[PDB]
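One structure below.
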Amino acid sequence: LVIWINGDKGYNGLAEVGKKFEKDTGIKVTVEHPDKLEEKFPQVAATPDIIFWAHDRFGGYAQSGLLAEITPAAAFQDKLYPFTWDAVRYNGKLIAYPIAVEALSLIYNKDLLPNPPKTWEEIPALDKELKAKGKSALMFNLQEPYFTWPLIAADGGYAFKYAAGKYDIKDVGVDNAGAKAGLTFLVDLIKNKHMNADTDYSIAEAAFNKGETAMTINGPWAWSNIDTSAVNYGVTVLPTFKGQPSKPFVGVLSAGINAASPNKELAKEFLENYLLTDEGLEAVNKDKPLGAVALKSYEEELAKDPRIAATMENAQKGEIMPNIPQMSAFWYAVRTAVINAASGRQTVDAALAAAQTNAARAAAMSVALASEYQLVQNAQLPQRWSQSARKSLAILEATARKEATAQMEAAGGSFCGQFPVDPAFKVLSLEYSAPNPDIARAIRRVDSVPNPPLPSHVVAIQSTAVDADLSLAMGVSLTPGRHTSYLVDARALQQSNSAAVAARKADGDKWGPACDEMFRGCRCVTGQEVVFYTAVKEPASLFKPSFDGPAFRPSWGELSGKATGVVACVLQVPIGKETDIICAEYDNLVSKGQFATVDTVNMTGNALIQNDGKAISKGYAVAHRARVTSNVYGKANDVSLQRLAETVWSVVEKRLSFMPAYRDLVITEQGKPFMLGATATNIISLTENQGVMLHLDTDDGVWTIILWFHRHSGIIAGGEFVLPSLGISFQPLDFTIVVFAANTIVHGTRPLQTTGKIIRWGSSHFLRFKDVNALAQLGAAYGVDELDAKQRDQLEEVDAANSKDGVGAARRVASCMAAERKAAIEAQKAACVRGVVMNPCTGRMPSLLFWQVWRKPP
Ligand SMILES: [Fe+3]
């Protein structure tokens, strides 16, 4: 049993609970507190056995089938308050165990305020009295609607209408009279000087803990801090409004079991019998406060503390937070409404009118986007496969193999350019000659060892008929008679990915002994053109093929009941006109200073570096400046970048016809202007004789392109590109390109040592989706073509400020532009503007595309 829980909880106490579990049963409990837990669970669970989080996010996990249905006996359900069970019900089924209950309360300073107001209506009078002594009645975080909603909801008003175990995303309750009344009262307190419309979390928490305000509104997480102050304080029921209870949202900390866990009946034993007990929860409570708990017996003990009783009281008068993803539409719309109404930028009536309409609209769009993503993940390539076609293609491929074999006889061997290719050997070092100003040419194998065999989960395809089947179905067309296709068992690929990551961690995040051991089992494919397909078995996983898709009849029976997908392809580009163009643009952009140094690696392309406050258009800072300062042609670098991306993309697409289909599928109309030309590339890297640790990428597109070329002569040892879960590695020769699914295939580059002046230039062409989303969003807010003018303006205003009042005054102006840009992006992001299609579950692109289902019934 592996359990993840947040770092601000009592995990060591929960680890003690796990220790009492390993004594009675011979089962160890290991408790991690991973960072970024909110988002890291839905990313990894899609591909711990127990997860500890607020119930509201578990509805989303349930929609994605990341949780097990919990089946407690009605005798165990009686140990817990019934509302806490509603917290953990998605679509009629129980999806987690309730642990703790949490809601806002009224917190008051006893010395300033022995009898706290029962009602909101007596607060302005009470602020009068307090104002005499230079103190305020009430100060709380007005910036986040989680805090102001209790008041707004009191007289009616709700997020989404609950009915028949479901939230109706179309029925928003922001706009009614009850809500208007509540918000009107809130802004009235501001317009009568009682509350300051600027007050946030920190301001309110400072003021109360120093004795400047009599009351604050906060939750149990805040008690610790007050405990360190000179304040004598209580915690009580929230004030009523028009005689109704303030209605705060209730968050129920819950424990859900992973749907992909083999450990279901022994996590059920652990949580029902070792944590949900008085000694179980107290163990955890000693480590860290829980506030109110769901377990009736222990709650009765904690309720002896008035603060805890007050929490449960406010919780029972409140509303349980909807466990659906569309709460984000609700929150953003209401946050804007409250900020506007409180600043006088809108009438209360106008603010809630717009919030209602916007939330409804955004909630609808998010559902539309979820259904569209499914069609993206399930989309098929234009059909070229047929039994006649694959037979025809196999003949053609078979003819090409005889030709290549005759060429190989006539020439005395196999060659990639001038480099001798012999798969009996593994190329550990190699020599390049630079006889002219063109690219240095790979000429001679220097060091070698016998070439390791393929690992057992990777098979070379021998049959031309099978070659044809995959080629047609997968949009791959490698050099006829001069390539090798491989099939990789999908389960073993995922296991080997984890082993590779483990090795890199054990080596201390570098190429060390564990990575080297793996490398020694990697077979060399230097000088080869190859493709790897992974085959997913029908469940009857890291990869998500739809087994409801159309099926083809394979000539190979072993493919039946499986789906294939392209995970990697190595091309050897013949030195010529395209390599001239590509290499020239690198040289142009290097000379003209258009590569920015980053976290090392140089980058160029259509970035949006938000850390640069004054950035408001596509490209790195040097690119913004070159458009303005040039005295010949302002778009020159943009022309050079587009030719660079398009020439690489063209060379790749000749061989891999799925690539344009992937481009057309994932780039939205709003994203197209921010790609480099008609490609799926928006960022291009450049490295000089550099290795990189084994890793998966996370926030890139489905496939990434990597290329290399060489400048002077000399010898390179090491520097192989390694794909350890595919069991292969290679030295880049004249112009090697790899196209691969970098979010799902571990990959890295070993350190190099050189003799002579030789430079190996490496370059990744990839889709960094955050930049294209932010830019698509800026395009929506300002107009695509207006960005250049805005960039030109913002550069002048900042230079003027720097030229007039110094660096600090300039960075103040940048800071101003950043906040304005941030506001514009946020509003478009909330209106669901996107540059790319993304998994709403993961916030990432799909793990692969264009799965083909094979079935051979008899
Ligand atoms: Fe990478």
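One-based numbering along the chain as shown.
In case you wondered, yes, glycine gets a Cβ from its N, Cα and C as well.
Its Cβ taken as reference, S685 (L-ascorbate binding site) is surrounded by 17 other Cβ atoms within 10 Å in the chains shown. The L-ascorbate binding site annotation in Swiss-Prot covers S685, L686, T687, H747, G748, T749, and the record cites experimental evidence as its basis.
Positions annotated as Fe cation binding site by Swiss-Prot, on the basis of experimental evidence: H695, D697, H747. In the three-state DSSP scheme, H747 (L-ascorbate binding site) is classed as strand.
Under mutagenesis, Swiss-Prot gives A680 to V (Swiss-Prot position 330) with this note: Abolished dioxygenase activity. Cβ neighbours of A680 (mutagenesis position) (same chain, under 8 Å, six or more residues apart in sequence): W649, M659, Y662, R663, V666, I667, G701, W703, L767.
Among the mutagenesis results in Swiss-Prot, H695 to A (Swiss-Prot position 345) has the note: Abolished dioxygenase activity. The residue drawn here is the original one. Shown in sequence order, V501, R504, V746, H747, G748 are the residues of the chain, 6+ apart in sequence, with a C-beta less than 8 angstroms from the C-beta of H695 (mutagenesis position).
Following the DSSP three-state reduction, the secondary structure of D697 (mutagenesis position) is coil. Where Swiss-Prot documents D697 to A (Swiss-Prot position 347) as a mutagenesis experiment, the accompanying text is: Abolished dioxygenase activity.
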Recorded positions close to ligand 1 - of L686, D697, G748, only those whose C-beta is under 6 Å away: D697
Cα distance (Å, whole number) from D697 (mutagenesis position) to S685 (L-ascorbate binding site): 14
Between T749 (L-ascorbate binding site) and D697 (mutagenesis position): CA-CA distance (Å): 14
Residue, out of the binding-site residues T687, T749, whose Cβ gathers the largest set of other Cβ atoms within 10 Å: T749
Position of peak Cβ density within 10 Å, selected from the recorded positions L686, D697, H747, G748: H747
Taking residues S685, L686, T687, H747, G748, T749, which bind L-ascorbate in the record, the widest Cα spacing (Å, whole number): 17
Conformational class of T687 (L-ascorbate binding site) under the three-state DSSP mapping: strand
Length in angstrom of the chain break flanked by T47 and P48 (3 residues not modelled, CA to CA): 12
Chain break of 8 residues - Cα distance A540 to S541 (Å, rounded to integer): 13
